[PDB]
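Chemist: Okay, handing you the structure first.
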Amino acid sequence: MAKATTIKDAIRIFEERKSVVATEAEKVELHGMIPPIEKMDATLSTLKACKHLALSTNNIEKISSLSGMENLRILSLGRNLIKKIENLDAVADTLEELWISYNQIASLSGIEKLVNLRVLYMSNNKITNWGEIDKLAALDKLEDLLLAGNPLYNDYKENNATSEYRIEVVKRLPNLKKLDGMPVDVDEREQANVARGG
């Protein structure tokens, strides 16, 4: 994206500033955005079609169009900043595929929904509020959560308590299947296997 005003204005402004192919499409192959984004009118209307929102370097200070965001599914981010919960509930409700390799975050409500989600890939992210988040992210429930880079995971210990997390999932927990992926390390197919029953 370029800026954040109206759909028509903004989308022509993406064709000019970003220099790209929008066509009110599900598939918006963009590359960046400015922190001061206000109302996302593009989202608001393009909602109908919204699916493949592709960014690379963006920031989000205000997001009034939550009801607009309410149709997103494929978030193909790369690098971004999130600060205040003004749309996380809507995107989280309608989302499924949070592909967002690098993402800065802090809100309890936001993380609760967007993490409680079906599938999310966060190989780099910023979260540290274990006190709440550790459980509060609907941990026990959640299906596919990849949180490879982040103070929280780094605090458990990203290369020692990882295999422990999964062994404990398969052995002890009901729902949750992919508690960070990485736990495999070659041992989930040996310790976890012997622990299940061979």
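Note: Cβ is positioned from N, Cα and C throughout, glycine not excepted.
Take a look at what Swiss-Prot says about it:
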{"type": "DOMAIN", "residues": "157-195", "note": "domain 'LRRCT'"}
{"type": "MUTAGEN", "residues": "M182 to G", "note": "Reduces swimming velocity"}
{"type": "MUTAGEN", "residues": "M182 to P", "note": "Reduces swimming velocity"}
{"type": "MUTAGEN", "residues": "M182 to A", "note": "Reduces swimming velocity"}
{"type": "MUTAGEN", "residues": "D185 to P", "note": "Reduces swimming velocity and beat frequency"}
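Tell me about the setting of these features in this model.
Modeler: Residues 139-148 of the same chain lie 6+ residues outside the domain 'LRRCT' (157-195) yet bring a C-beta within less than 8 angstroms of a C-beta in it.
Classification of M182 (mutagenesis position) by DSSP places it within a helix. Listed in sequence order, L146, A148, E158, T162 are the same-chain residues six or more apart from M182 (mutagenesis position) with CB atoms under 8 A from its CB.
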Chemist: For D185 (mutagenesis position), what is the tally of other C-beta atoms lying within 10 angstroms of its C-beta?
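Modeler: Excluding its own Cβ, the number within 10 Å is 13.
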